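All remarks here apply to the structure that follows.
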Amino acid sequence: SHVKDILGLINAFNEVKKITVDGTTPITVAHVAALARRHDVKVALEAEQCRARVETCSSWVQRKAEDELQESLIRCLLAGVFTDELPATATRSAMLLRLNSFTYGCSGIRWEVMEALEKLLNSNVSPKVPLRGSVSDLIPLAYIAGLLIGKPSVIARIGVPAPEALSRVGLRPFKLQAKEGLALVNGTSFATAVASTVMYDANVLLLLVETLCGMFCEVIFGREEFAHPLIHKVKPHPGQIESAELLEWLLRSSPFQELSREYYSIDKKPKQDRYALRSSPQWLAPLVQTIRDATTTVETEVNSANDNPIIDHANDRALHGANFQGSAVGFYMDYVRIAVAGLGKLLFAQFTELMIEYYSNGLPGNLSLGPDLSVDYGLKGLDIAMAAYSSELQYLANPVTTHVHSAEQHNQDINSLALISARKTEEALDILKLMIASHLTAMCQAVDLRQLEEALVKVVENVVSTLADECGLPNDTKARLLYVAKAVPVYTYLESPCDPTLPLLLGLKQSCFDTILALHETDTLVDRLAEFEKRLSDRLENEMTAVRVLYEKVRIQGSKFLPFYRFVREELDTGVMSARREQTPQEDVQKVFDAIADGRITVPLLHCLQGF
Amino acid sequence: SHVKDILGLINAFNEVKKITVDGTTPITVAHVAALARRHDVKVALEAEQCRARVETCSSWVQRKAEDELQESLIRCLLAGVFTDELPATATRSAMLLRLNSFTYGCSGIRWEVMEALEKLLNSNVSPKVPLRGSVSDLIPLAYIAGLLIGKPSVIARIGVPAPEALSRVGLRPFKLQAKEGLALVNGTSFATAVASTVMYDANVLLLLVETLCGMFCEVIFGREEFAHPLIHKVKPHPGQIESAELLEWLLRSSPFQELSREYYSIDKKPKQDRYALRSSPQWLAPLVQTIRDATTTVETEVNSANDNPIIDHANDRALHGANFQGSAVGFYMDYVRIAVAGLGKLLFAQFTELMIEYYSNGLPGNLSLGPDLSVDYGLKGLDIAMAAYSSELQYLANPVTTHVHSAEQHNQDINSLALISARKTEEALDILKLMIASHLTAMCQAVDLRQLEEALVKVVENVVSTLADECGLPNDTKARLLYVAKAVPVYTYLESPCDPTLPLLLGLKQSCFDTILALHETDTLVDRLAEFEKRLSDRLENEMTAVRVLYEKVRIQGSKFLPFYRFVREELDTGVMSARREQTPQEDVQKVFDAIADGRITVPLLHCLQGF
Amino acid sequence: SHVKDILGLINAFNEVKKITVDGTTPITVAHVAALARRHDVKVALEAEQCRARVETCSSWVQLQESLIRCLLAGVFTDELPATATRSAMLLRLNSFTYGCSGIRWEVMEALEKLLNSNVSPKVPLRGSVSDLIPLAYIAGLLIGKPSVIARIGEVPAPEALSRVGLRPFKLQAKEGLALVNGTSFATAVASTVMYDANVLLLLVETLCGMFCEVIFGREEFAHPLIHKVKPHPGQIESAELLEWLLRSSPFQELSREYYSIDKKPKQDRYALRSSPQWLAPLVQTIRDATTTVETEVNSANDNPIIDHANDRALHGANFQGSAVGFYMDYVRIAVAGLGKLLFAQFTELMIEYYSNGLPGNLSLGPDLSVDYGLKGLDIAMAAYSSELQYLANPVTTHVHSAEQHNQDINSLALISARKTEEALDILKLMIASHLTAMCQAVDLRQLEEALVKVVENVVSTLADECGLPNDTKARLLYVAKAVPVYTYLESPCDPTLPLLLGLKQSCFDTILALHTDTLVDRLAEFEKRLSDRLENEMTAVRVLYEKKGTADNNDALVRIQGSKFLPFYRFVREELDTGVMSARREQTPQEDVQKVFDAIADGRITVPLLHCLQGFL
């Protein structure tokens with residue numbers, strides 16, 4: 001299962017200490033992301049393994065020479081403009097990728113240059129690089145080359161001008177030998193760097209979305225049979241089988257699935273769930289497959305000699321090709337952006353169902369607790385933003401690769417645009433993070449609302465029961481009134497429980513008339529019904545208030561989504577949203593988003609999945 | 001002419017001191033941009049003019065009341081997430097626009113709230129606002145409302161939490177009266193703010209592009225008849241007539257147009273210019289019209305009561321409508337983005353012609369001066385970036401308004417997305433600025449190359465002439481050799497003037513054979529030709545070098561584009577690009593871009609156009 | 001107002017007999033569409049004044065076939081239809097009338113003759129970046145190329161010239177170029193596109209009024225002060241038309257009564273309330289693109305431009321279709337916005353939570369288990385909108401550097417125009433469905449009124465019969481008035497459905513108020529006699545309505561007769577011969593919507609549209 005593969009990525013991202021660069025050990029997107037994001041992670045360039053072929057190649061090039069031009073290529077390519085930059089994370093990833101390309105011994109670069117790139121990486125030195133200019137990555141790579149040769153105009157980050165930056169790590173400016181200038185700039189390092197972190201995040205966020213479909217089922221009162229393995233066996237898209245497999249496991253023995261069954265046994269209400277849940281495995285299938293296949297394509301590029309000419313020193317020749325062409329990455333970035341847009345549309349439609357009382361199977365509109373709804377609009381602001389998020393996301397998922405210009409004196413009459421496409425997919429993932437943060441926040445709210453709903457319904461039954469006794473009502477009357485306390489969705493009347501126009505009293509009044517026709521000492525029975533109604537408005541609301549305030553001051557405890565609710569509630573320190581909670585939606589969702597952005601969300605994710 | 005209208009905008013942007021906010025005087029996009037960008041520009045809210053209807057409306061609302069709910073609306077809408085923000089410029093513009101909307105006396109807001117917004121603006125106080133969440137601008141406007149009521153979680157810029165921010169300007173937190181909460185958040189202020197500065201820049205950059213088509217004609221050796229008024233009279237799109245009118249005026253009496261005529265009189269070479277020039281007025285026509293019409297639509301929105309309900313106090317009623325719907329702005333932002341993309345495609349194709357010797361009518365590939373081309377790649381890096389720029393730009397110009405989601409419990413089943421579309425058009429203008437900066441830099445390079453070409457050709461004629469005399473060559477021989485010194489494009493042989501395989505010597509050798517067959521004392525004539533060839537390689541290159549180095553250490557002086565070349569060369573302190581110029585392309589284009597971004601480019605623009 | 005202009009366009013389309021081609025009288029998009037679609041419309045090339053400036057140009061000018069040959073390069077894959085090709089012939093002919101092309105007058109007469117005799121080459125769909133290749137086929141026809149196939153309402157080109165009394169031309173200096181060097185095809189398709197865009201725009205605006213009537217909207221959204229204070233011209237004018245349309249509506253009156261019972265949403269949803277603001281840019285885009293396309297129609301789009309008066313040929317690029325290309329991109333975005341509006345409106349109408357009393361999917365039932373109403377049309381509406389939004393991506397952003405990098409910018413106008421045309425085809429589909437749905441809604445609203453009346457009569461007469469007190473009669477009558485009939489029509493006496501539920505609440509409340517054994521006996525007798533009478537009398541009034549196809553005194557009140565939208569309902573029901581949709585109606589949704597679509601497609605919808613708008617100023 002892809003699920004195990006993503007878990008493997010997450011573990012590797014967390015646990016890696018040293019990234020081995022040896023020309024044989026594959027570098028994964030988790031490795032690229034770990035170096036980018038965790039500064040204790042060091043590069044380990046292994047001489048024993050690859051130095052020999054690098055030096056042979058290097059010397060072969062020197063051989064052909066013997067049998068300034070380089071600097072003037074670098075100068076020509078320091079043509080970017082600071083509008084906004086490629087971030088240090090992307091730049092350092094590019095430096096790792098270029099260094100890796102060099103390990104295959106096809107480039108002719110000196111080993112000493114490779115050791116300098118290793119040293120720059122482990123000392124957190126990187127040039128400031130303009131965001132735009134590559135059609136895929138001459139111009140952005142020139143800034144790394146410029147650093148290496150100590151161009152004064154190239155500004156470098158440490159944790160100053162390139163020369164000073166080199167001083168501080170005990171390097172001196174390099175004097176480029178034949179081919180070294182071209183070898184430094186002639187790669188796909190930046191497109192593939194951004195694509196690496198993009199693919200890492202896409203994998204994590206994919207698994208996160210799949211998992212939260214289970215949590216949506218629990219809070220929306222879904223029917224878990226949508227995840228039954230036979231359904232998928234018979235339409236066997238691998239992503240469909242594997243996502244359904246996860247969901248079945250997540251929802252097996254769910255205490256909320258028990259409440260759902262109970263709910264559909266009273267007043268049998270829609271027979272099937274709407275598509276945002278029932279159709280999630282079919283929807284996810286292509287998305288899973290796109291993200292997984294694009295991860296293999298990006299890793300292949302990470303682990304390639306993307307350079308030209310390719311030196312086959314073994315056979316005394318330079319081969320003229322186009323390994324600098326980032327098309328494999330460019331096209332897959334376009335496909336992943338479309339898939340991420342499909343991930344957002346799924347979240348938007350789920351979130352939409354949750355906000356609407358007609359579709360939420362008992363929940364209050366906007367997930368407002370109230371009880372006073374005139375001063376509690378609940379998650380309406382988040383509902384609006386979700387549309388805003390999805391709308392921009394669908395727009396971002398148009399392709400970039402359809403906009404190929406004939407470039408560089410028509411020499412580059414096809415070009416990948418991979419870096420541009422990678423940036424748009426990156427930006428699309430930013431929006432997906434936003435959407436995931438809001439969706440999880442909404443579901444924790446919905447968890448609280450379901451547990452509160454269960455306790456309130458108990459209070460209403462207890463109040464109706466005991467008052468029926470006090471008022472001396474027939475058993476026939478009691479049973480009819482209790483069935484109503486059971487059947488009526490509490491959120492439809494919580495605002496004013498004894499309002500005679502709201503659904504509780506309406507049901508009670510229907511039953512009181514029905515009890516009157518069935519038992520027809522008539523006038524005393526009417527007196528006792530009247531006294532019941534009177535004591536109900538003495539007592540009911542007060543006791544609903546007390547249980548709610550007590551809640552504000554156990555079913556999720558049996559749920560596999562416990563780690564998520566616990567993380568959001570206890571660890572991030574939040575509570576049910578209401579008029580009595582000072583914190584704005586922003587403040588609560590900000591915390592969830594920050595934990596998604598920085599990887600802390602992986603802890604409750606792996607807890608949730610322990611044993612799958 | 002739209003040209004005068006844009007000049008009017010530029011003048012107003014430069015000259016305004018006080019923005020009058022009085023409910024009658026229109027606010028233009030130049031006013032919105034001036035307040036945004038120049039902090040000496042103050043807001044002037046005129047009581048005399050509009051306070052009376054504001055207070056009537058205010059009191060009318062109080063009347064209906066009398067006959068917290070507001071805060072809870074604000075709290076619900078503080079639902080943005082800091083991923084990246086709306087910049088202070090956009091936020092302050094939004095504050096101006098909301099304040100303006102209130103001047104029409106339809107909103108019910110208190111005058112005191114309006115004075116607070118005036119005070120906040122003139123003291124440079126503004127809330128930090130999340131970039132995303134609006135489908136057009138509840139959520140972003142909530143942050144202004146939050147500031148006004150002193151919400152602690154709302155952070156404010158001064159030049160701290162909202163309460164402290166209010167202290168510092170002598171305001172106290174407001175206690176919202178009936179409708180005030182809704183009135184604060186129920187507008188199009190942010191979409192229209194971004195759209196205002198977008199439209200201001202689009203106008204300036206449009207005129208800038210039209211004008212630089214004239215400069216492209218001059219350096220590419222174009223035929224100015226493409227701008228002849230009869231051509232356009234007969235296909236009378238207003239933008240076609242007006243752009244052509246500008247170009248005809250720019251190129252009338254051009255000293256470069258004289259050189260162009262001379263150029264086509266030797267070896268009559270293409271009969272017509274390629275489309276990037278000859279078809280520019282037809283291309284510009286719809287672009288001019290889109291930008292001008294979108295400017296009227298955005299200004300109409302600036303000067304509107306975008307709120308709901310609309311209070312008709314005169315007739316004792318509240319009217320229920322949707323003036324909060326930013327559709328007029330949203331759709332026009334989509335059209336302007338497409339037009340900006342057409343502006344970039346025009347620049348890309350012009351820049352492409354300039355870089356390619358087959359299409360540049362005598363200029364060196366990549367505009368390299370050399371003479372040694374193996375260490376001078378010229379503007380190749382900029383040529384590559386231009387493709388990168390155009391490619392992303394064409395991608396940005398897909399519509400946003402086609403991505404309307406059914407939002408907010410399906411209440412908002414149509415929504416404008418104007419703010420999102422405005423941001424994409426904004427980002428598209430960023431790329432267009434980049435492209436304009438590179439194009440102007442390329443043309444100053446091309447100016448130098450044309451003036452150098454003219455001086456070098458003179459040196460070659462003088463050297464050929466005087467050596468012919470020294471060597472005692474027949475007049476027949478001299479005239480044939482001089483015609484060759486005249487006809488042969490100097491940049492085709494500048495690298496090695498006496499290389500016998502390069503076009504100078506090839507032409508000379510052809511003529512020497514032809515003179516031999518025509519005059520056929522044979523052996524002495526051959527001796528003198530041989531001595532000519534020998535003295536040519538003693539002397540020619542040295543004297544070409546001397547005139548070039550002298551140049552590096554008058555036709556643009558008669559050109560209407562003089563202010564541009566002078567600005568770029570003298571004022572920004574640059575020179576012909578070569579191996580002998582330390583500064584990278586980045587450093588030179590950065591200066592041009594910065595002057596475009598900050599409005600300094602308007603000075604040479606208005607100089608160029610004085611008297612049109 | 002733009003409404004007057006579109007009316008003016010519809011009238012010229014219907015009324016024109018002769019299109020004057022003279023180099024001074026503008027040709028409008030309605031002329032272009034008329035020539036295309038109505039074969040009795042002839043071309044009149046006017047010799048006086050026009051012929052003189054043409055011949056001067058012709059003689060001042062005083063190898064060609066090798067250009068034509070090179071350009072006969074398209075592939076039959078599909079075709080530009082005859083309508084676009086004849087339109088293109090008209091536009092090229094018109095270009096020549098300004099006396100800048102150098103073409104011979106006799107060529108112009110031949111084109112006039114070919115147009116009036118309905119002769120046109122079959123032209124492949126694709127190949128223009130804008131219109132050398134497609135125009136080549138018209139040139140090919142004129143010069144008698146055997147390989148060019150011509151229609152005459154099919155023979156090789158020289159056979160076709162023969163039949164109308166022409167001989168193949170021998171092209172003179174420049175004539176080859178003047179024939180292929182124009183924007184005639186992009187502008188032809190753009191013209192019929194713009195004509196249809198105007199008509200469909202006005203049709204959608206007008207139908208927002210009908211939507212208001214059947215959804216129970218609040219016409220206040222159209223109040224002129226709302227729009228005066230946000231004065232986008234298209235916002236002001238659409239609201240102005242809507243205010244007039246909705247003034248004195250008997251459905252708006254029924255609506256006001258509806259919101260007085262249980263005062264239910266205070267404002268309408270955006271699909272109605274925000275329609276003028278939404279329509280604003282759409283109106284302005286369609287109107288401005290019309291001006292632009294007309295300017296192109298009435299241009300010399302050709303190169304070189306001959307300035308004989310000054311004795312020179314001018315070298316420019318009037319062959320560049322950019323003004324048309326960009327505006328086609330914009331119009332397509334605007335047509336996408338009109339479809340989104342229709343989709344949103346159609347969506348509200350199908351959903352009982354948003355339709356203010358209407359049944360889900362506009363199902364009549366009563367038996368909903370065999371009547372899914374308009375659900376198939378509701379599904380199709382999503383399909384239509386979805387493809388439409390996709391079609392509205394721009395074409396002008398896909399400019400290739402073409403023809404040995406000579407055409408390094410090119411407009412793609414014909415490709416864009418074709419995409420906008422395809423978008424309009426979908427909009428017609430959406431309009432046909434929406435209007436069909438609103439006629440169903442009209443019927444459901446009229447039936448709703450008559451059913452409520454029957455329930456009221458039954459409750460009332462049974463109250464008296466069973467001897468119920470006044471407090472009781474009044475309470476029960478109120479429930480008959482307030483409970484939406486469609487929520488219980490499936491089984492009116494079902495104790496778990498909303499009628500009996502409200503009746504039972506009322507009975508308990510009357511018993512509590514009058515506090516007996518006898519009262520209970522009478523209420524029980526009331527309830528059981530309700531089962532005797534209610535259903536059969538609801539059925540009878542409904543069956544009577546369905547059986548109706550000239551009205552009796554027995555027939556239910558038909559509010560539509562006092563509505564401005566009568567012309568639309570009457571056209572769809574009487575003239576197109578349809579009826580309320582239900583399980584008892586044999587016809588499929590297809591068959592009904594087809595008739596509406598065909599009438600939109602062929603211009604017949606303009607009759608009820610002009611009736612409806614009669615007297616607007």
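Count begins at 1; order follows the chain as displayed.
Recorded method is X-ray crystallography, 2.2 Å.
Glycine residues also receive a Cβ, built from the backbone N, Cα and C atoms like all the rest.
Per Swiss-Prot, mutagenesis C:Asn181 to Unk (Swiss-Prot position 231) is noted as: Abolishes enzyme activity; when associated with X-355. Among the mutagenesis results in Swiss-Prot, C:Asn181 to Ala (Swiss-Prot position 231) has the note: Abolishes the formation of the MIO cofactor and thereby abolishes enzyme activity. The residue drawn here is the original one. Taken from Swiss-Prot, the feature (E)-cinnamate binding site applies to C:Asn181, C:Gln267, C:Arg273, C:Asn303, C:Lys375, C:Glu403, C:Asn406. In Swiss-Prot, a mutagenesis experiment is listed as C:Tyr270 to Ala (Swiss-Prot position 322), annotated with the note Abolishes the formation of the MIO cofactor and thereby abolishes enzyme activity. Listed in Swiss-Prot as a mutagenesis experiment, C:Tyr270 to Unk (Swiss-Prot position 322) is described as follows: Abolishes enzyme activity; when associated with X-371. In Swiss-Prot, a mutagenesis experiment is listed as C:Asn303 to Unk (Swiss-Prot position 355), annotated with the note Abolishes enzyme activity; when associated with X-231. Swiss-Prot gives this note for the published mutagenesis C:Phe319 to Unk (Swiss-Prot position 371): Abolishes enzyme activity; when associated with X-322.
In sequence order, the recorded positions near chain B (CB to CB under 8 A) are C:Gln267, C:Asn406, out of C:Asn181, C:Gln267, C:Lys375, C:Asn406. The Cβ of C:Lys375 has fewer other Cβ atoms within 10 Å than any other of the binding-site residues C:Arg273, C:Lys375. Among the recorded positions C:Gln267, C:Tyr270, C:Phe319, C:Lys375, none has a Cβ under 8 Å from a Cβ of chain A. Looking only at Cα atoms, C:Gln267 ((E)-cinnamate binding site) sits nearest to C:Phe319 among the mutagenesis positions C:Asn181, C:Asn303, C:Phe319. Residues near C:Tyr270 (mutagenesis position) in space but far in sequence (CB under 8 A, at least 6 apart, same chain), listed by position: C:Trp278, C:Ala344. Of all the binding-site residues in the record (C:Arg273, C:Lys375, C:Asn406), the one with the smallest CA separation from C:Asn181 (mutagenesis position) is C:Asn406.
Recorded residues C:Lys375 ((E)-cinnamate binding site) and C:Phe319 (mutagenesis position) have their alpha carbons 49 Å apart, per Cα-Cα distance. Following the DSSP three-state reduction, the secondary structure of C:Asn303 (mutagenesis position) is coil. A 10 Å radius around the C-alpha of C:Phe319 (mutagenesis position) takes in these recorded positions out of C:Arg273, C:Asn303, C:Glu403, C:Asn406, in sequence order: C:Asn303. If you count neighbouring Cβ atoms within 10 Å for each of the recorded positions C:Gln267, C:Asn303, C:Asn406, the highest count belongs to C:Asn303. Under DSSP, C:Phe319 (mutagenesis position) is assigned to coil, being neither helix nor strand in the three-state scheme.
Spanning the listed (E)-cinnamate site, residues C:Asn181, C:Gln267, C:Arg273, C:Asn303, C:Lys375, C:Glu403, C:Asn406 have a farthest Cα to Cα distance of 58 Å. The number of other Cβ atoms within 10 Å of the Cβ belonging to C:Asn181 (mutagenesis position), over all protein chains shown, comes to 23. For C:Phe319 (mutagenesis position), other Cβ atoms within 10 Å of its Cβ number 24. Between the alpha carbons (Cα) of C:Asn406 ((E)-cinnamate binding site) and C:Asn303 (mutagenesis position) lies a span of roughly 15 Å. Within 10 Å of the Cβ of C:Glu403 ((E)-cinnamate binding site) there are 13 other Cβ atoms, across all protein chains. Counting in whole angstrom, C:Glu403 ((E)-cinnamate binding site) lies 17 from C:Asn303 (mutagenesis position) by their C-alpha atoms.
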